[PDB]
Structures are given as C-alpha cells and as structure tokens.
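Novice: One structure coming up, written as structure tokens, with questions to follow.
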Amino acid sequence: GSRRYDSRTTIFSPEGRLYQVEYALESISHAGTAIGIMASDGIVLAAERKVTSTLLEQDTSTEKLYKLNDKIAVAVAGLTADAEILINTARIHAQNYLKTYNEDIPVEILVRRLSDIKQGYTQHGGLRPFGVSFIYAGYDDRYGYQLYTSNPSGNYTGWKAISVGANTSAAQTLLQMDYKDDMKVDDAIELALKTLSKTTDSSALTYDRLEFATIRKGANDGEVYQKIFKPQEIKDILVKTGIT
Amino acid sequence: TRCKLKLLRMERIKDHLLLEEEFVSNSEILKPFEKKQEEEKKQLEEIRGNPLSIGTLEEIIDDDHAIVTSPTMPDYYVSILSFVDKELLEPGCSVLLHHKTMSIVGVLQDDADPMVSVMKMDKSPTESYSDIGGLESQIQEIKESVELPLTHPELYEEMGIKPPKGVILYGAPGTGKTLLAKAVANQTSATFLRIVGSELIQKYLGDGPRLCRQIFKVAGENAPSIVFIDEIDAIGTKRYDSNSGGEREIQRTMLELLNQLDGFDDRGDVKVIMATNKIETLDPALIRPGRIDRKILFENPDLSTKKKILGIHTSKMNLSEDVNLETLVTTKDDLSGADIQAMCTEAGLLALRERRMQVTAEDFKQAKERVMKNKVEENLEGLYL
Amino acid sequence: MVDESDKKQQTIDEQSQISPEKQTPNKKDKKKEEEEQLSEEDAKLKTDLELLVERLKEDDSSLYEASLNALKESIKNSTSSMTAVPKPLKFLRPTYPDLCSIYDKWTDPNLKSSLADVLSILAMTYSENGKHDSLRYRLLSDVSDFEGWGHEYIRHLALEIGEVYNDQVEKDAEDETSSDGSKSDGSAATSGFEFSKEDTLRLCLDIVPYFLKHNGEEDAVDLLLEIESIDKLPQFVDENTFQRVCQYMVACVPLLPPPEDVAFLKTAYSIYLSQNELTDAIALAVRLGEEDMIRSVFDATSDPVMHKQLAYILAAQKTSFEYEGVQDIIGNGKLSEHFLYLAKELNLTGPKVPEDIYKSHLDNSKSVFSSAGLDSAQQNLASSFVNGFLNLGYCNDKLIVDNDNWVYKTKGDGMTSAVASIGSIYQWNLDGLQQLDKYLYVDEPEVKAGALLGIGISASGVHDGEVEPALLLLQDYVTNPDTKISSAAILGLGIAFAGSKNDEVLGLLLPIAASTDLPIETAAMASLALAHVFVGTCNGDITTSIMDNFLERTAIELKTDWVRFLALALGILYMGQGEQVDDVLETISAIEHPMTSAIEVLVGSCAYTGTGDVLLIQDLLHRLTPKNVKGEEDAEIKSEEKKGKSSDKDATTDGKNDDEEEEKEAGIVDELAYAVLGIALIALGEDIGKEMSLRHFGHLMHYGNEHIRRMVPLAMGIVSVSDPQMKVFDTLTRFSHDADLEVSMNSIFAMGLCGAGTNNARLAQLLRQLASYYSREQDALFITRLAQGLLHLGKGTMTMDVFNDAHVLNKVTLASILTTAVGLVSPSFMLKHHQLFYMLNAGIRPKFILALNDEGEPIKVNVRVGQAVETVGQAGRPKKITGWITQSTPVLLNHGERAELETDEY
Amino acid sequence: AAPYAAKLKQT
Amino acid sequence: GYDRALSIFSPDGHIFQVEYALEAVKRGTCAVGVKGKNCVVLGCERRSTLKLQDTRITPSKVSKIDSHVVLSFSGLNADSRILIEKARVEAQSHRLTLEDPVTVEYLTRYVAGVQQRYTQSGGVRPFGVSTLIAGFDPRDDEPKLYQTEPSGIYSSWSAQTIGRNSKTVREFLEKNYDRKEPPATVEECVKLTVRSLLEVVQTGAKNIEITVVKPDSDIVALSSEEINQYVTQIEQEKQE
Ligand SMILES: [Mg+2]
C-alpha cells in the first residue's frame, strides 16, 4: 500500500506483485515497436528503429535484429544495457547444444532456458530482473516455424502474431482485424508495412527508419534462408508497396 | 405501480379533510381569553418591554438573586423577579433578561443555538427498506446491531447482553453505503441527526472541541436516535496538514471526539453510523470494538447480487425481454453495483443517438461495451503475471 | 409534402427517408377534389395502411411531427366526404392512429384535451361494423413485434377509460359529456371493451383495473366476469389468473357505494368458487355473512374427494379459525352425513381442536403460578384480579385458586370480579369448572353472580363441540329474580356460545329482562346479550331490541348511564353489514329527542359503512359543530347535554375504524395519519375534547389494528402520564398487548414504576397498575387480538367489551366486566392429515410497516423459523409456505392468513 | 395511463 | 514491516512474505484433482481466450515430471518453472541410485523441501505456487494425491482444489464425492470433475483440460469430443 517495498527481489510488495517487475513493463514499452508475423511460408520480422538522428548512422545499426545462428534470429526491445548480456549468452548456449547432439537447437528449448535466468534473478540474488523482451523467430522440424515471446518475469507464450514495446495495443487491433488465417509470405510483408506506417510518426515510413528481415521456407528446394535486407533493399521495396 | 395509485386516493382526501377542520379547530372565533389566559397575557406585556438581551445563568445564590454573564464584558448581579421557578432554574441554563433592568423574566431558550437546527435533519429519508437492490445479507448486519434492540427488546433483555453501541460502514463506494444508511433510518423512525466532519476543521480557535460536545447533548435530548458522523475520518486519520495552522486544531478535535466516544461509559442508547472509505490502508482512529461493536465490510458485487439490481431497471425499458438478461451480467467480471447503474443511464442516452425513444434490442448489447471499457480504465486491477 | 403531386405512389420512396408524407395529400386533397377519387383512394387504401406499420417500426417523435400536417384535419366531415356511404367509412381506419400519435408520443398538452373528443367518436362509429376491432387487433396480438404497438395500444384503451369515466363525473353521462362525446354503453362500444380486455389480461396487469374503477359500476365487472371465466385455464394457468383476480377486486371495491360495494364481492366470490382454490373463497363467505354462501363453498370443498384425506380436514379447519363459530355449525351435517368418522370431524370443525392444540403449547411457554399486585386498600382488590389477567388463556394456577383465603379477603363488589377472574385463569377450556361451582352455592349474592360470569368466560372454548353446554349451567339463574345474579348469567350465555347460532341460545334469550320494571342498570344486559349472537353474520336487525330501547329511554332518562348501555348495544348488534342497518336507521330517527341523536350517530357509524365517500366526511361535520356553538358564545336537562357531547366524540373514532377495517390496508396508515394531527386540533378546540379524546385514541389504535406500533403508542403514553385520565392506559395497552413483550416491555417499566411513585389517589393507582400488568404476558403466554380468524380486521364479538366500557365513566362495577378478553390466537402448525403439531418451517416477515402492501400478497422475503409461533399483529403477520424439502404443494395457500398450514407432502 | 398521471400532480 | 526479513523470526509468528505467497496462488488458474479407486482425474483450466495465439506450441499446464508422475499447479507461471525442473532431475536421480522407480511420496517431500529451504535461507523468496503432485506408487495400483503449499509443507486429501474460485468448487466436492467411497467407476469420476470446472469456466471445450492418469504408466488426455459430450449431458440436467 503506502510503504512500497521492493529493494530486493526477495522482499515482497504487500500486493504480492513485485514492483521491480512492474517497472520492467514500463521500460519495455519505452522502446519503439517491433513486430513478428509468423506465416506458413516464412516468418517476417519488421520494426521501426529506435534511433532517429541522421548523424548517428541508422543504416549500419540493426539494433533490433541479431542473428544467433543460421536458423534463429531475434528481435529485441527494452533496456539496451541489460539486454547485451542476454543476447551473447544465447548465442553461446545455442552453439553448446550443437556441440552436444550435433543438431540445431529446438526453438522451444532456447526460450525456456533464457526465461529461467530471468526468474533466477528474482528467485535468488538481490540482482534486478533483466527487463527485456525478445521476439524469437526460429525454425525446427518439431513444429516448423515457431514464434515465441518472453516476459521479463521469465515466462513465454506462443503466438500467431505479436507486437512488443511501444503502442502494442494499436498495432494489435489492426493485425487481428485484417488477419488472413493461412497467411502467405508476400502477404505478411504487405500487412506489416501497413501496420507500421500507422504507428510510425512518419506516415511515409522512410527506409532509414526501418529494419527488415525475411526468413523463408519459400527459398529454393524447400529450405530455410535468412536474409537481412539492407537499407538500400528496404528502399527499393518501399516503392514496390507504394506508401512512398 | 397500481399499489402506489391506491395510496394516492387516500392521501388526497386526508389532506383535504384536515385543512378544512383546521380553521375552526385552531380558533378563528374560539378565541380563548377567559381568566387563565388573560392573566398571563397582561402581565407579559407589562413586565416585558422589549428587546430582551439574553444571558447565561452562571450561578444562583438563594436570596432570589443570580449572577449571569450578559454578552457585555461587565457581568451583572441580577434579581430574579417574576415568572420562572427558582428550582426549575439550574446553573448552565440560558435566560431571558429584561433590557431596562436585568431581571430573570423567564426562559424559553434552553441554550438554543442555530447549530443544533442545522444538524437536525430528521427529514423524510429518500430510501425505504428494500427499494435497494442490495443483498439481504449485507443489510441484515446493520439491522442486527441497530434495529433489533428497538423492535424486540425481549430477546436482549432475557439474554441480559447490553444493546450494541455503533457500527462502521465501509466498503467500496458504489455499494450504496449511504443508501443503506437511509434504509435503516426509515425503519427505526428515530431522530436522524447528521453532521459532516469537515465543519469541525477550521482555523478558528477551539471551535472543533465545542462542536464535539454539542453532538452528544443533541442525541440524548432527542433520543432514541441515530447520529450519522459522515466522513468521521475528516476529523480523524484523514488530513488537512499542519503547515496550514493545523498544528493547533486537528490534534484537539481528534482527541476530543475520541474521549467522548469512550466517555465515562458507553451511552448505549445513541446509535452511530460512521462513514469512512476503509480504515484498512488508513490509520484506525475508531478505537476498538465495544464502542463501535460490529464493523461492516460490504462485499464488491458478485454475479448474483447484480441480477437483483438489474431487475429494477429493466422494468421501464421495453425490448429487453427479447435481450437475454443473464448474459450481460456474466460476461462482465465481478464489479461495482455502481457500474450496472452507470450502464442503465448510458443505455438510454445511447438509444437516443441511434434514434429510438427507448432502447433497441441491439442497444443493450452495445451499451455494455462503452461502460465496461470506461470503468476498467478508471480502475485497473493487478495484471496476472 | 402537402403537394398535389405527392399523392403518387411513385414518391413513397423518395419521401420515406424524411418521413412518409405520401399519405398526407392522398386523404386530404383527393377526398375534397373529387368523389370519383374516394373510390380511387380505396384501391390505394392497402398501401396507406402499410405505411402506418413502417412508422411504428422506428418510434421517434420526428416522424410523427413531420408526417402530419393536415392528416390531423381530415377525417370524414372535414373534407365534406360522405359520398358512397361505404368509402369515407373505411377511410376512418388509417387516420385514427394518426391522431393518437401526435396527442402523446411527441409531448403536447393542448392536443391531449382537444382531440380527446375527436378520437372517441371515430372508434365508436367504426366498431359497430366491427372493422375498428380489426384495426386494433393487429397491434394487440403483435404478429410484427416492434416498439410502436406497445404505446399505440395503450392509447386506444386510454380513450375507452375516458368513455366510462363520463358516468362517474356527471349525471349527464353518455354523449352529452363531450370529454369524449361517445356513450358508455351502445351497440358498438361494448363489443370493443370485451375484445380489448381478453387480449390485455395477457399483455398488462394494470390497464384492466383502470377501466373497472373509473366506471364506478358493476357493469364493468359483468363483462370481465364472462372474460375471466374463458381465460382462466387456457391462456394462463389456473393459479396465475387466480392471482390477477385478487389484485383487481381490492383496487376497485373501497370506492364504490354500499349497494354495489357488496356486488363486487359477490362477483369475486363466484370466480373463486369456480377456480380450484377455495381457500380465498371461504374468506369472502365470512364477509357477506349469507348462510347460503357458506353452505355452497363448504360443500364444494368436500365433494371432490370422497374420503377424509386433505379434503375434509381443510374444509373443517378453515371454518374453525373463524371463532364466530357460525360457519362450523353450517359445515357439520355434510361431514356428518358421509360418516368417515363422525366425531373427529365434528371436533375439528368445532373449536374443540383449538382447545387441544393450546394445551400442547402451554408446556413450552411454561405453566406459572405467577401473580402481581400489592396488599392493602384498593390494591387488595386489584392483586386478586390481576393474577387472572396475567394468566391469560389456559394455564395451571390451580393451587393459588384452591386457597379460599384470598377470595374472601376481597371486599365489596370486588368479590364479584375475583370469582370471574378465576375463570380467566381457565379461559378457553372446560377444565377448572369445579373450583367455580363451589362459589356458586356458598355465601354472598355477590360471589354467586361472580361464579356465573366466570363460568361464561371459561366455557368459551366451546360452542359447537356441544361437550358441557353453557345452557346446562346457565338456565337456572335467569329464573332466580335477584337482578345481579341473573345479569351475570344471561351475559354469560352470550359469550360462551359466542357468535354461533343454536336453538339453545335463542330460546334462553327470548325473554329479556330489559324493561322499565327493573330501573336497575343491570337489566340492560339482555339486549347486550343479543348483540353477541347476531354479530359475525348478517343481522336481522331484530326489532325486539328497538322496542325495548325506546321504552326504557323515555321513561327514565335521569340515569344517562342506563340508556348509554342500551344504545351502544344496538350499535354492536349491527356490526357485520350496513345495508339493513340503513333501513332501521329510519325507525329510530322518527322519534327524536336529544337522547335520540346519541343513538343516531352510533348506529349511523355502522350504517353508512360500505364507502368512505359519505362515512368519513359525515363524522367530521359532526365533530365540527360543538366547537362552533362554544365559539359563538365566546364572541334531566343535564343528562341530555352530557350524553350528546360524549357520544359525538366516541362516534367520530368509531366511524374511522369501520372504514379502515372494510377498506384496503393503505387506508389504515392513512386514517392513523389523520388521527395523530387531529389530536392537536381537538386539544386547541376544547378542554372537554382534550380529556375524552384520549380515552378513544387508545381504542383507535387497537380497533383500527394499526401497522405501526413503534413510535406512535409510546408518544401518546408519555404525553398522558401528565394529562388527566388514566383510562387511556387501559385502552391503549390492549394494542400494546397484541405484540407481547415488545411495545409492553416498555409499558411495564415506565407506567408501573411511575404510577406507584407519584401515587396521590389509590383509584388512579389501580387503573395504571391494571393496564401495565395486563399488557405483559409472562414469557409470551397467549395474546388477545381483534382477529376473528382469517379476518384480522374482523368484526369483534367478545372484544367489544372495550367499545362498551371505554365510553362510560370508570367504576368498581366495571372491573368485573373487564376480566372478559376472549379471542386467543392460534399457533401456526403444518398439518397434513395426521395433525402432527407444530410447523416444519414457515416464513414470517417481522419488519412490516409498509403501506404499499394492499393486495394481500405476502412479502416473500421473510426470515425462516422452525418453531411454532403465534401470529403477531402487524409484526409477524406475513406468512409464506416453506416446506419444499420433502417436495410439497400448498393446499391451503396463505395470504398472511392466521390459519394453520396445510400442505400435500409427497 | 395518462388520466392517472394527473393524480400524481394533484397529490 | 517484517516483509523485509526472513531471518527475523517475527513475534507475529507470521512472516508476511509467506502470506503474500497465498495471494499469488489464488490469482492463478483453477486446478482440481479428484481420485477414483483406479484413477486420478485432473480437471484444469487452461486459458485460451488470447487472440492470435498458436495453441499448438503454447505449453499445456500439465507437465509430465515422470512416466507416471504428473503435476498441475496454480500460481505464477515463471516461478512454477523452477519446481518442474528440479523435480524432473530428481525423478531420474531416483532410478539412477535406488533402481526403484520414483517413489511419489519421496517426491512430494523433495519438492516441499525446496519451498521450505528457501524460507530459511535469506535472500531467497518463498515460491507462490501451490501444486498437485499425483502418481501411483512402485508396485501399487492405488491412486495417490498430494498437494504442497508455499508454507513449505505437504498433505494428502481424498480430493482437493486450488486456484481462483476454489470456494465454489469445495461445496461440490463435499456433496458429490466422499472420502468414504470415491466414485468406483472411472466414468463417474470424470463426469463430476467436468461439472465442477463448469462452475468457473462457464462453458469451454478447450478451456477445460482433462488428463486421466491410470496405474502402470497409462497417461491419456480426454478427447475434445468426449469432453464436449460430458458438458451437453450435464447441461440437459440443469434445466430439469
Ligand atoms: Mg455515499
């Protein structure tokens, strides 16, 4: 109630709902929008950039998008500072598993382990929760293309499409409204660009404000090919979709 | 409906009859002026030149003189002359004094102040019992403390237990706490005093403690009674800060009421209704059971409760019989009874924008969206993690 | 718009956004312009009718304001159309709803008054063809469901209510009343009422009694009668319709005058008889008091089941409850002819089973030898009497009584009252006769009179058991010419057999001692003895009593008190109906004296009953006149003056009471509300009104059987400690008595302590202490209420001893009479057929004060009790059946009825 | 309906 | 207050963090266990009202600890992930060292030991999950039902409910089940668990999840159509 107690993870709020976790939501939402749409013929990851300065080189930074391995890519939203520990561990853990069984990591595994460190910091150690949400885009042959989200609390839920960070509600109202159930991969790109232009300050959705990647099962002979699009290929496709 | 019509017919022939009777009865020709009246009258005009400057009788000395303080800083050692018995006058009484020479010409005052009249609000309770859509179970806790000794003294007397002193109403607004207060008031037909606690927060010197004493005097005089100290916490736990001259007043008022609530013993014939939002997260100032006895927490309305409230409202509406009532209440989470009240009001407002005089079948399913969304925003509950 | 190109059906569509206004020049300009075009309008008539349905789909004010601009002007004779007599007639049908729309739905006062007339003709003229019936019908039945029809149908019928109200408002009535300008009865309007009513029993609960009451005639309930009898099972279930009937009748009935007031009850009774439930119907049979009607219902109950089961038991118990006992004797002979068992039925119809159930109860409440009262002086007399009053109903106090010491220690006339009060220990029961019989043979004339009175009080527990008849004891002492002995004894006969009619009672009382031959006050008691007999049923208004009142009154008028006894007695005799009491009102009024006019007012109070319209106003013109005579002055002979003044004050309260008992329960709160303001008004008005009015005020509270029992009795009592008269404590406290150890818990401490304290006359002491002790009943021992049985506002038969004696100055001779207080209140027991005592569960709601219960429909919330309980006046009264655990249906359906429960347990 | 509205207004 | 300490023993005798755990159990899904003579039926809510959710990869609330040991839970999903992992490892540990298949009763204790340990060790919160651990003992075919609490202790009941609106469910369990006799037939037993869950779900095919665990490693989760069949039959009775 009055005396808000939250110094440590171990110390409970009267409410029972740890305030440090509450503050984590605020932070996630501070960062701009990122969006994952899972399609039957690829996954599409499309986001508006955090940065906005033209002096600062927006172009070479794919702050949102880092690949952890050949099949798995993650979109990142929250605290940059904290985040940097977790992205790095995740890559090494993936390569540790490939060492052991000499197979790509299952998507489900890789999330559940990372979520469990996030819990670890509330379960024991005064150490703050590392308040970060990733959208995981991965492929395994257990379930095909898989998409996950992770809560700062340290739990995960699968999704057909999800939005993270800022203005989650608005992007969410649009996606569900015009949702096409099957989802074609071409379609997902179009649909994504429409949602971002409405939530993005520039309504012409400049290329220099855009990060884009497409992971495709629609890549020759039925295989998974990750392709990071540069700012120059974003620009060419911007004129294809016609917002500019 | 019909039950109400039956009553109108009787009420309009009672008034008429009375009014006509009254002319004669009061007098208009009766004009008592026979020896007993004439005496009083003659004397009263003679003795009393007016205006008459009131006093307070401080003490008596037996020799038909009194010592009174007039409103003037000089006090006056007066004769008692005429009218009022010496015995009947007890110290602390307010008195009429004659302006030419100060003499005790009588009493008709009894320390009448305008403050008592203001407080006095016996006036027609807007609630009868069970007009309210509230649940039988909540009202039959207030009733148990307050009603039940007045209606059946047999059981309390026989057990030998004392009649309870006070209740505390706390909720949860939109549980109709003050509705409950005036449901109780109707049934008892007791002198229903009301005072709001912010009138006892002032910079004015010592006025709070003076007001506190008045309240106990008033209730006792007009007993049996219910004293609604509404927002008791205004004096108490609730604040008006002390870097505003409050380092004097608030302390003195809180203590004063506290001291009189215990007294030398609980009165046990003055019922209290104490209102406060809740004293769960606030400090407690209502000082332990036995002086406040049973304390009443009103539930937040569940699904069955709001059915009963809802039934009142749907009666006036037309085209809500085809609308399934049951599904509107369920779909919404458990929430205030105020929110069902809000919905009915919005519903009509909304029909008018569609252009339908009373609600359409469609209008009611729609009504729920606007009210639920507005209320959940206003008051956000902890999100499950 | 109004254009003479908007006639086309081409413009239906283009217009219809705004509001259809195709109709407007189509029935306006075409009608005027050519009369070939009325036939053309007939072909277009089909289109125009559907437009009305479209404008009732969306109900809004805009599309009624906008559509009509001159559809309002044009109806038939506006446009001077009358051509082919058929065409404009069919053109009345579309323009009729049109008017109804702009009258109300868009709010406008002027149009309500002005078009009220226009509209009613149009409906009357066209309903004769029966084609207005058809226009009404399509919105009544809602084949197409919309908001429009729900307010349109209300309008059509609003106008009909207008037509029958014209009969009530003016004698001119009919057409000549031009608020409508359409007759109440014809060959076109009547066929409209009926048709509307059938449909609207289904659709509304409250438009139907609206038509009934404003008509103010039995013509309204005849059309209903036949309708209800069609609608009773098919349209809605027998039980649900049965509810509708009980609502309807109570709303219309208080208003109407005495000849028709009764007519609404005969119609209701007959409906109830026809429907399966006769539980309500038996009630109505009590009210009229016709012997014929009790025979009919009673047989109707018994005839369906040819074995005892629930059927015979139900019949018997319903009659038992009414302790008038008139019904019981009527019911026995049907039951006795079948002969499943002779004895059990006679006992159970009779009051013998009511004696037995109480015996069980006493044990619980705990048998006491408790006495109250103090030694020495006039309290030495009191203490003895008071033991009686405290041991209300049947109780063991055998050992206290067995001492002859206490009895012989009483002095004077007080000895008489002592032996009578021993009967009050044994009230409602034969057992305890033996102690009394002893007194009857031995010592003083005084105790012989006392023994006989008390044997009366005790034998009340019979009147149709015919086990130890009152007659056996009581005959012999009539023959003994000593006045005191005979008087106790022939009053006694009156009480014991009570209301019941039997050969024995008539033949005992055929000789009366009321004559000028004994000037003695105590001879008056013959006519008073007669009064018990007649009450509780339709009076003969027996002429024997009229003759003897007159004789004795004229001859000796020196003694006011003698003749007051006679006058109030004739008054009591009269209770139960007013109709034949009107007729004999003339007989008395022919002879006139200042003395006669004491009688006029009293018998008038019974007589004019059957309406509050006349009754209430009349007894207030009378209250006014004393004030006026005195105010003028301000700006044998003695015996005449005194009587006049005292009777007038008495009659005023009495009339109010008669009104409230007969009329609805809304009238009880209301009369009481007049009453309290009234005190201030009479205190102002006179010194004499101040004293006297107090005494009757406590009797108002009790006879009226007031809802509220909280603040008002306590206000009055506090106020009269100071004020003269302590006989106000006696009258008031019997109200306070009906809810024991509640109002009376207060009474005992306040009055009984202060009375002893401030003592300055022992006579006053006696009055105060006697009321305060009586009012209490040790740990809720039997209570005496006005309720006769199912009636709770029933005409009193043995509780009108209070009416007689509050009026007259207090006396030592009074103290004897006052021991009578017979009318005990049955516990409520679930019974089936094995008579297993006590209730399983029943609801009581002890929170009643509400003046918006008037239907007679229990406040169904209750709080559930499992213990048997007496029925507490207006604090316990509402009664629901609760026995659903073993799965049951009411066979006796409670209505807050005093009656014991009966159910069919599966 | 309407003739019983005016009964309230008088009261 | 004393919510900032665990080491501090508190004269209230009640450490607030412990109280707060209970608040957390309440909030979670309702999870119910009712046992026959030959079965444990676990009826539980799984929410699925979430828009744009691919239901396939969303974890079912029931998690196989062992081959014949199952767990349902009420309370925070994140905190609950630690119990499931410790308990799985220990499962296989048991076989590795005793050879003996998992004693359920050991396992009940092992789990509670962890919620206990952390009450004593400062700087480690007590978990705000209560669980149902149910199974069948080595060499036995009698059903075994346990609940654990965040008070760091354990107990066995004949049938028990935890999570949101548990008050409502408890009345049902008193009147339709008995300790004295459990419903002897599997079938009886399943139909009552569906009726209990309906009281708080108020109609849902996938909102109701039924997993029946039988002896000898028999785990099968009831078919959506069969669940639907329990509902319709029950719903006919409701208007009678
Ligand atoms: Mg309020």
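Using the numbering of Swiss-Prot, the residues shown for chain B are 53-437, in order.
Recorded method for this deposit: electron microscopy, 7.7 Å.
The backbone N, Cα and C atoms fix where each Cβ goes, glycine too.
Pasting the feature list from Swiss-Prot:
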- B:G223, B:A224, B:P225, B:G226, B:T227, B:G228, B:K229, B:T230: ATP binding site (BINDING)
- B:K229 to Q: 73% loss of ATPase activity (MUTAGEN)
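How buried are the listed features, and what sits near them?
Specialist: Cβ neighbour count for B:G226 (ATP binding site): 18 (other Cβ atoms within 10 Å of its Cβ, all protein chains included).
For B:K229 (mutagenesis position), the same-chain residues that are 6 or more apart in sequence and have a Cβ closer than 8 Å to its Cβ are B:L221, B:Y222, B:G223, B:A327, B:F350.
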Novice: Could you work out which of the binding-site residues (B:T227, B:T230) has its C-beta surrounded by the smallest number of other C-beta atoms within 10 A?
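Specialist: Each of the binding-site residues B:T227, B:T230 was scored; lowest Cβ tally within 10 Å is B:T230.
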Novice: Would you count the other C-beta atoms found within 10 angstroms of the C-beta of B:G223 (ATP binding site) for me?
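Specialist: Its Cβ shell of radius 10 Å holds 21 other Cβ atoms.
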Novice: For a quick check of understanding: among the binding-site residues B:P225, B:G228, which residue's Cβ has the most other Cβ atoms within 10 Å?
Specialist: B:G228
Novice: Determine, for the ATP site, the additional residues of the same chain whose CB lies within 8 Å of the mean position of the CB atoms of B:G223, B:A224, B:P225, B:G226, B:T227, B:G228, B:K229, B:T230; present them in sequence order.
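Specialist: The answer, listed by sequence position, is B:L231, B:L232, B:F350, B:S388, B:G389, B:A390.
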Novice: Which of these recorded positions (B:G223, B:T227, B:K229, B:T230) have a C-beta closer than 6 Å to some atom of ligand 1?
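Specialist: Going through B:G223, B:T227, B:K229, B:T230 in sequence order, those close to ligand 1 turn out to be B:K229, B:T230.
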Novice: Counting only residues 6+ apart in the same chain, whose Cβ is under 8 Å from the Cβ of B:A224 (ATP binding site)?
Specialist: B:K330, B:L349, B:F350, B:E351, B:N352, B:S388
Novice: Among the binding-site residues B:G223, B:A224, B:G226, B:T227, B:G228, B:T230, which sit with their Cβ under 8 Å from a Cβ of chain C?
Specialist: none
Novice: Could you check what DSSP calls B:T227 (ATP binding site) once collapsed to helix, strand or coil?
Specialist: coil
